[PDB]
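Asks: Would you mind keeping the following structure in view while I ask a few things?
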Protein chains: 2
Amino acid sequence: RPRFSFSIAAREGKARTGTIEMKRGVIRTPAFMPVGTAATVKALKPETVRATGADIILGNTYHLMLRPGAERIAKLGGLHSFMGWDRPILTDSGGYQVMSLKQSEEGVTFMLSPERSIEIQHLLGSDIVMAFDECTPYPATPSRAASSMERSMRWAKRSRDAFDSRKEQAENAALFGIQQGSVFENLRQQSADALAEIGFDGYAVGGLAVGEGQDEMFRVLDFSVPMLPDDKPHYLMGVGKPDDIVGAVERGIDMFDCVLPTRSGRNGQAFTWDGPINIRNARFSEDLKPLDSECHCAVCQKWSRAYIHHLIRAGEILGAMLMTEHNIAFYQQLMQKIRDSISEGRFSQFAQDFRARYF
Amino acid sequence: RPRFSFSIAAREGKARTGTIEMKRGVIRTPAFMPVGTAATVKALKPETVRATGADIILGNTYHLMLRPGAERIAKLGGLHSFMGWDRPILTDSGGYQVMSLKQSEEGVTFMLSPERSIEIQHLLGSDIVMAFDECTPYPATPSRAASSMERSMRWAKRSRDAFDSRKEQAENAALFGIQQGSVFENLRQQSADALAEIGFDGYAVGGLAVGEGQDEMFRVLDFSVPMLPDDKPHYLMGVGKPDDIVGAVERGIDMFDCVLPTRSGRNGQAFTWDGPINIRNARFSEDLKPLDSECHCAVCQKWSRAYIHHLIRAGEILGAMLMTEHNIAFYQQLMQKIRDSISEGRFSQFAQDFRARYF
Ligand SMILES: [Zn+2]
Ligand SMILES: [Zn+2]
């Protein structure tokens, strides 16, 4: 297996399905990445994450640097060893926290800079390294957006140099750049242009899912994703709801991460093919059906809504475990159905069917 | 398989090892019963509980009556179906809450009476039904102890009549009586005498583990357990720490339940053959050894102290899951070692070895 390869097996319009080959394994695209910010996918064993179908998971530079520390994890053998996941791991750079949570051209003191970010991600043993950026807040005036975008592009250049400066990293991991530019077409193009001239193994669409509404997110995607090199993966960061994912794949996105399936699970929100449900609602107190009647996950093969209703209302940890396993399995099943319909040339129909049923 | 059979395969002094056969399965004794008060063993799937070696688990009349309700569980097919455990289930009667949390000869209003308790346990589909009692608080004067003990014996008689009055229950489940009498020899004897004249499938030692100290608990056991019919199981309620269990088996106890392995797990306390440890302590932050170097559980085969240290300090649910799985597996391994050494006639040596190492 090589450091990094991306092969497209099939297309339908802008939608693509294929595979990313990396040393630690293969990634089926379009791909959903469960998030596991504290060196765990919340409430789940990595075996369980894998069993649900995930090919890769996401970790985070900002949180791990704080606890337990990147150096400490390095000393303990790296993130894979530490949390017991031997498959690829993508780590975010901290660029979202730069928005989510004293800044200057050098970096941000919470101290994270392009160089420190890339080093921390090296200490973790990340397989896919994200460039250190600034997620531009929304709304933003064209001026702010531009100035923000330009700094990230300078930061993307330093991230590259930093990555390239470390042999073990350069030879064994991959580096993705992140496009900014808010909702502005010319800024997005300038950003894509800068990123491609620098050169990355993959390209993320950053700066969305920051409060703009799905309509506006899809508009921006319409013009932004074709700006990215067609022959590399396209990652839409932090997205999203099932319908967000479907619409984004329709516009050229290959990769996703989102806290929804895990967070929603713990909160008692379950995704179904008929739409999301709040299992705490009293209508489910004696519902013997599974969370979803077609879902193939172990939860839905064994436990009833009624049981998981009680668990969640009682604040039982098993409730969190079961909801989370189902939600992530659901998300992976969605990704499988998307992959299959694109391979078979019926993704357009699937997407319509799905929306008709989901909504 | 019969409604209930207890066979002793081997003895060593007062210690016995054997098997309880019930319709839903076989129970190896001396046995440890994980507790699962809210229709779950906290942080664990029943598969996982079973994998650790448990033959039977404990549920509770008081809590289930409150949430989700006994009638509702009955309507949903019974506790086994509801929580996904098809092996025997023992349910406590509520007698501890009578002490732990307006009373009269008829019962206790929190309304639980011998009759309601037995009916609720019938609604749950319990395999081993506990008589409704009053756990006498400690310390107690001889007068109070006696009056308390006498009421429970009257309540034990009504529990029997109630159980016997329901065909499906009488033919498919078993009923255990519970000895009271505080720390007083004559009261304990009067209680054992009353219980045996009524007649039960098994006999519990109640009223201990109420603050009296292990020395005094073992003293009372010394004279109380031979008062119980030798040919039926002897259950020490709510006990206990590993060393408590070993000393109690040395004095004739066949069954145990305790919240320790689960509660302690969530709190970050791990049992080891060298004694309990507080995994949150900073000495473990970079400890690559498993929780215990000889433990056979999946946790100890895959994860390090360092990892579980981080998980617990970070308030991650997986930390609770992993600690709990280990703790319960540990308890079951202890029970297996006790069974094996009694079968082999070396339980005395084991007990000494264990204490030498544990302390
Ligand atoms: Zn499911
Ligand atoms: Zn273990």
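Since chain B takes its numbers from Swiss-Prot, the residues it shows come out as 11-111, 116-124, 134-382.
Here the Cβ of each residue, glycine as well, is placed from N, Cα and C on the backbone.
For reference, Swiss-Prot lists these features for the protein:
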- B:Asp102: active site, proton acceptor (ACT_SITE)
- B:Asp280: active site, nucleophile (ACT_SITE)
- B:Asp102, B:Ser103, B:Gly104, B:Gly105, B:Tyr106, B:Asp156, B:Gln203, B:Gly230: substrate binding site (BINDING)
- B:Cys318, B:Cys320, B:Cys323, B:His349: Zn(2+) binding site (BINDING)
- B:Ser103 to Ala: Strongly reduces activity (MUTAGEN)
- B:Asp156 to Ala: Abolishes catalytic activity (MUTAGEN)
- B:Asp280 to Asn: Abolishes catalytic activity (MUTAGEN)
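Would you situate these features in the structure and describe their surroundings?
Replies: Using a 10 Å radius centred on the Cβ of B:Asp102 (active site, proton acceptor) and all shown protein chains, the other Cβ atoms total 28. DSSP assigns B:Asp102 (active site, proton acceptor) to a strand in the three-state reduction.
For the recorded site, B:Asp280 (mutagenesis position), the DSSP three-state label reads strand.
Its Cβ placed at the centre, B:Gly104 (substrate binding site) has 29 other Cβ atoms within 10 Å.
For the recorded site, B:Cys323 (Zn(2+) binding site), the DSSP three-state label reads helix. Listed in sequence order, B:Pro313, B:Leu314, B:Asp315, B:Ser316, B:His349 are the same-chain residues six or more apart from B:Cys323 (Zn(2+) binding site) with CB atoms under 8 A from its CB.
In the structure as shown, the Cβ atom of B:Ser103 (mutagenesis position) sits within 10 Å of 31 other Cβ atoms.
According to its DSSP assignment, B:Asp156 (mutagenesis position) is coil. Take the CB of B:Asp156 (mutagenesis position) and look out to 10 A: across all protein chains shown you find 31 other CB atoms.
Its Cβ placed at the centre, B:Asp280 (mutagenesis position) has 22 other Cβ atoms within 10 Å.
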Asks: Within 10 Å of B:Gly104 (substrate binding site) by C-alpha distance: pick out those among the recorded positions B:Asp156, B:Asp280, B:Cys318, B:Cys320, and say none if nothing qualifies.
Replies: B:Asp156
Asks: In terms of DSSP three-state secondary structure, what is the assignment for B:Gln203 (substrate binding site)?
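Replies: Coil, per DSSP.
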Asks: Rounded to a whole number, what is the Cα-Cα distance in Å spanning the 9-residue gap between B:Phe124 and B:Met134?
Replies: 6
Asks: Once B:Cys318, B:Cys320, B:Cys323, B:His349 are set aside, which residues in the chain still have Cβ within 8 Å of the Cβ centroid of the Zn(2+) site?
Replies: B:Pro313, B:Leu314, B:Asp315, B:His319, B:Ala321, B:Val322, B:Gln324, B:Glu348, B:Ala352, B:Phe353
Asks: Determine the Cβ neighbour count for B:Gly230 (substrate binding site): the number of other Cβ atoms within 10 Å of its Cβ.
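Replies: The Cβ of B:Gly230 (substrate binding site) has 33 Cβ neighbours within 10 Å.
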Asks: Going by C-alpha distance, which of the recorded positions B:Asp102, B:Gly105, B:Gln203, B:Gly230, B:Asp280 is nearest to B:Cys320 (Zn(2+) binding site)?
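Replies: Checking each of B:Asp102, B:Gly105, B:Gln203, B:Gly230, B:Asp280 against B:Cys320 (Zn(2+) binding site), the shortest Cα distance is to B:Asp280.
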Asks: I need the neighbours of the substrate site defined by B:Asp102, B:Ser103, B:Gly104, B:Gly105, B:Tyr106, B:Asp156, B:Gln203, B:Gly230. Which other residues of that chain put their C-beta within 8 angstroms of the C-beta centroid, in sequence order?
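Replies: Surrounding the site, in chain order, are B:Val108, B:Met109, B:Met153, B:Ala154, B:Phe155, B:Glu157, B:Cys158, B:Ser175, B:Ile201, B:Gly229, B:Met260.
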Asks: In the three-state scheme derived from DSSP, which category covers B:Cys318 (Zn(2+) binding site)?
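Replies: Assignment for B:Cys318 (Zn(2+) binding site) reads coil.
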